[PDB]
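One structure is given below, encoded as structure tokens.
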Amino acid sequence: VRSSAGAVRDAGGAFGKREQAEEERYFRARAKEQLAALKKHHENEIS
Amino acid sequence: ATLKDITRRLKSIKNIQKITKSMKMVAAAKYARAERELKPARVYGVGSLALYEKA
Amino acid sequence: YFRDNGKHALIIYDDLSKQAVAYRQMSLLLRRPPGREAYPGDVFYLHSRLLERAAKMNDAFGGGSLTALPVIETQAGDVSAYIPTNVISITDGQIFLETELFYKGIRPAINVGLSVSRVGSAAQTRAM
């Protein structure tokens, strides 16, 4: 019996949900930052 | 549980063990470097504290 | 009878996992060869022919309807078992109740993440 890549999130135990959340929070933060930058660029490029 | 539940759990724990072994090795290397750099900084900081404990 | 006479009915089989056991006992005592987990071969049919009678007649046939709410019982959440999977592939929606949610304080334990309903949009009031 072996182990394969992407198995922690295949089991779906506690580590799977923990990893999913650790990813989602970080990328929500980065999406917020990128959206702020996109708004700034929009405003600065109207003229 | 059933056989598939056990198989998935076993695979996940095996991955976790691999990752923790790798991280132990990385931390050990960084520790060796940190001690090496800590000796001179130890003497430097102790000297900088010298005054207050002397006066 | 109700759905054929223009009226509406709701039926609640509780459980179907025990009708399956009674059918298995009958079939084993008639000497019919067993199948998987000792259930007869015709154990899907047993339920499919039963849950297919919950129809929604058009207005030409009275307009009556017969909703069905079969109740299955899994073993330690093993939805992957035999009768659970049969009935899940027979029915339209599902309502997953979980003990981890029952004890965590969420009652009814409905696992909204997995619970499904094919009709969805339709069969819902506009405010809801």
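We're sticking with Swiss-Prot numbering for chain A, so the shown stretch reads 33-79, in order.
Cβ coordinates come from backbone N, Cα and C, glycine included.
These come from Swiss-Prot:
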type	residues	note
MUTAGEN	A:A46 to V	Strongly impairs F(1)F(o)-ATP synthase-binding
MUTAGEN	A:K49 to A	No effect on F(1)F(o)-ATP synthase-binding
MUTAGEN	A:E51 to A	Retains its inhibitory activity at pH 8.2 although it still forms a homotetramer at high pH
MUTAGEN	A:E51 to A	No effect on F(1)F(o)-ATP synthase-binding
MUTAGEN	A:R62 to A	Impairs F(1)F(o)-ATP synthase-binding
MUTAGEN	A:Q66 to A	Impairs F(1)F(o)-ATP synthase-binding
MUTAGEN	A:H74 to K	Retains its inhibitory activity at pH 8.2 and does not form a homotetramer at high pH
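This view paints the features noted in Swiss-Prot onto the structure.
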residue	record	Cβ within 10 Å
A:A46	mutagenesis position	9
A:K49	mutagenesis position	11
A:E51	mutagenesis position	12
A:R62	mutagenesis position	10
A:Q66	mutagenesis position	11
A:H74	mutagenesis position	9
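Of all the mutagenesis positions listed here (A:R62, A:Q66, A:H74), A:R62 has the Cα closest to the Cα of A:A46 (mutagenesis position). The mutagenesis positions shown are A:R62, A:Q66, A:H74; of these, the one with its CA atom nearest the CA of A:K49 (mutagenesis position) is A:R62. Between the CA atoms of A:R62 (mutagenesis position) and A:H74 (mutagenesis position) there is a gap of 18 Å, rounded to the nearest whole number.
When the alpha carbons of A:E51 (mutagenesis position) and A:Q66 (mutagenesis position) are compared, the span between them is 23 angstrom.
For the pair formed by A:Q66 (mutagenesis position) and A:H74 (mutagenesis position), distance between Cα atoms is given as 12 Å, rounded to the nearest Å.
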